[PDB]
Amino acid sequence: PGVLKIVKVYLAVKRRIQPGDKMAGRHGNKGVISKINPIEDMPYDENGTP
Amino acid sequence: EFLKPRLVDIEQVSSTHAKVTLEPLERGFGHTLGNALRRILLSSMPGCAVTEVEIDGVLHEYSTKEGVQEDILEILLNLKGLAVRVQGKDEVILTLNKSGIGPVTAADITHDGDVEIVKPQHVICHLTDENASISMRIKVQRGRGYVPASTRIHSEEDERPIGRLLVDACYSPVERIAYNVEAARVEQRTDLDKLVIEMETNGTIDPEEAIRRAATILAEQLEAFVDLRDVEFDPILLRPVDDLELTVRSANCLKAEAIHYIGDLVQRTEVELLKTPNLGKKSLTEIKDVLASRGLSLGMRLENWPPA
Amino acid sequence: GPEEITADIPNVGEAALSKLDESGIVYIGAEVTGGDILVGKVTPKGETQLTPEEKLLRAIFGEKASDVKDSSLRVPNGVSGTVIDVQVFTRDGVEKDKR
């Protein structure tokens, strides 16, 4: 009754990963990221893939 | 007294994989040079990547186009992997239009003046009906590092029409790089080191040009070590005092009290300036009235006062 | 009276009306951020005593003279993103929206 017209607006946003975010496996191990490291700073094997 | 590494026996495995070799090296310089070069090449290598796109009927990334088999987000992710090489330009617009049945790859992109597509078999979308067509304009820019689409705001200085899809930009051609050291074949010398660097890129940049650019970057960075040595703002304020349109009786008073700038008069509490000779209660209210007209109530507290 | 939805909204500059169509809704796909205006809704106010000040106000400005107040859906602070869909619903009997 009281209502004459209804409009609804949907907003979409892309949430990229960030330090404080929470990530976990499926064995009960969880944590919060502490630092997003550049490619050059991460450990690499003999083939050079980090 | 040190041997200089000469770039010799550079060989190319595939269109992306490549091996470069530095034959003459001293004992400990091999690992130092290899690690420095790897860090420089992985960190900052100039390249070209997709910046934004414009599809004909598409309005935003989370939409769909009739006749295509992939979402517009999927199209953007596919276009993010497109690798091109440009010459003399930095804002190349790659218009592509095609109709029919089957995949649409980089081969059907309109042949621009000076733009080389490293691989023409890189599919970006599919067409699943005869009477449907796709038509889009891609802007390819040149950059150095990873620049997310969201973090850039300077692109919004001029308003973008609704339909400009901003994609993330990587700008880094060097995907993987590894290095190794071995004993040099030189027998006259007691022992020498030889460095072999394997680079896996997207085909945008030549390995030799990559090594030269990294070495030049390292040299210019090191140049800083070669010579160590080294061993009241508001526009309303700072305005001439004869601009508040004050009475004659105050003009002599203000000159007598060394008040030539507007801001100085502001910093005086109401109680203190009464002791000034012949200030006048009604005249003071006029001084407060005109100062209230500019919005500067008496009694403020500034920090510094330049002579200008 | 009726709370009426229009693009035209008193006491709002043309900057905030760039993303609203002729019916008073956001263009699909427009990237909103902060407190951008979504739909222009105006709620009538009450006055039956046209004092001379109000008379000259209506003379110098529009017939409403901004008598109607605005209660427009603005994006809450800290919320951003692209507009996906609009689901305008209308009461039977009233004029259907342009969108």
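So for chain B, numbering is Swiss-Prot's, and the shown residues are 7-237, 248-324, in order.
A Cβ is built for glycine as well, from the same backbone N, Cα and C atoms used for every other residue.
One mutagenesis experiment catalogued in Swiss-Prot, B:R45 to C, is accompanied by this note: In rpoA112; temperature-sensitive, blocks RNA polymerase assembly. Shown in sequence order, the list is empty: the chain has no residue 6+ apart in sequence with a C-beta less than 8 angstroms from the C-beta of B:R45 (mutagenesis position).
Listed in Swiss-Prot as a mutagenesis experiment, B:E165 to K is described as follows: 5-fold decrease in CRP-class II promoter-dependent transcription. In the three-state DSSP assignment, the secondary structure recorded for B:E165 (mutagenesis position) is coil. Counting every protein chain shown, the number of other Cβ atoms lying within 10 Å of the Cβ of B:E165 (mutagenesis position) is 8.
The Cβ of B:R191 (mutagenesis position) lies under 8 Å from the Cβ of B:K200, each of which sits 6+ residues away along the same chain. Among the mutagenesis experiments that Swiss-Prot reports, B:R191 to C is described with the note: In rpoA101; temperature-sensitive.
According to its DSSP assignment, B:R45 (mutagenesis position) is helical.
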